[PDB]
Amino acid sequence: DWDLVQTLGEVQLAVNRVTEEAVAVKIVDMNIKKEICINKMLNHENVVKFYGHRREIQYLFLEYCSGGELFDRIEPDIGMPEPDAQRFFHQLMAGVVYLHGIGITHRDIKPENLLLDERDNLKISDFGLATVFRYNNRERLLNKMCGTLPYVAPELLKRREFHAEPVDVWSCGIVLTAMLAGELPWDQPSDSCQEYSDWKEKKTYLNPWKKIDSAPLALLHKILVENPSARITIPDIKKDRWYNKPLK
Ligand SMILES: CSc1nc(O)c(Cc2cccs2)[nH]1
């Protein structure tokens, strides 16, 4: 039987006193039905593995990432070495392409939900807020507010309904911004927000943009586009110069 070593954040670390294997246990006491459902579909090296669950309080058995959250690899006001950021961003796109390929949107992509394993491989974690946006090759627009404000796409704040995919692309851009600058550009993406207004006006001589080399910044120019139809898609991110620029 598993022993709960410590609280990971509730999630606690469980270790098999026999095998000695480690996993992560998520404890929920009265959405959870869907988190499990969705988890059951998932299988990818950039998504936190679902092992199983048991209904005593409901217990979730998730891959343990001994690297912690990406959030804790970002030096405040500084970010991280551009090469580590690019690497994490590649794996983030792989994770996302995958989810999107099987009709699933995470809806809450942020450094707190990107975990690292022992080789610093990046895993998308927590599908508590995820949902299906394609079923039977039929796309459903999303009508519910979700996620965190700094990472949310603007159309979710001003539109009755919106496509799922560009919302995740936007959030990945903010994440890239965070990796490369150690700060978030704005509290939320509304015109009421001075900082978001400045970006729409291309004032890149301000923070965080001035801290970001011009190759990555040009990509951010394509991702952080307000019109979700104008916004770059992932196939096209895969062809961007910085994305493909080799880094030491
Ligand atoms: C996919 S659930 C989950 N797994 C882990 O590992 C966490 C959090 C943390 C792991 C290691 C430091 S925090 N949450």
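Since chain A takes its numbers from Swiss-Prot, the residues it shows come out as 8-16, 22-42, 51-76, 79-270.
For all residues, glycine too, the Cβ spot is worked out from N, Cα and C.
Secondary structure at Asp130 (mutagenesis position), taken from DSSP and collapsed to helix, strand or coil, is coil. Around the Cβ of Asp130 (mutagenesis position), 21 further Cβ atoms fall within 10 Å across all displayed protein chains. What Swiss-Prot records for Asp130 is active site, proton acceptor.
Note: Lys38 (mutagenesis position) has non-local neighbours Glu22, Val23, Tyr81, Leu82, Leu84, i.e. same-chain residues 6+ apart with C-beta under 8 A of its own C-beta. When secondary structure is read from DSSP and collapsed to three states, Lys38 (mutagenesis position) falls in the strand class. Here the residue is the original one, but Swiss-Prot notes a mutagenesis experiment at this spot, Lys38 to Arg: Abolishes kinase activity.
For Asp130 to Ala, Swiss-Prot lists a mutagenesis experiment annotated as follows: Abolishes kinase activity.
Within 10 Å of the C-beta of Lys132 (mutagenesis position) there are 22 other C-beta atoms, taking all protein chains into account. Quoted from Swiss-Prot for the published mutagenesis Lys132 to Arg: Strong reduction of chromatin-associated CHK1 ubiquitination.
The chain break between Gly16 and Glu22 spans 5 missing residues, with the CA atoms of the two ends lying 5 Å apart.
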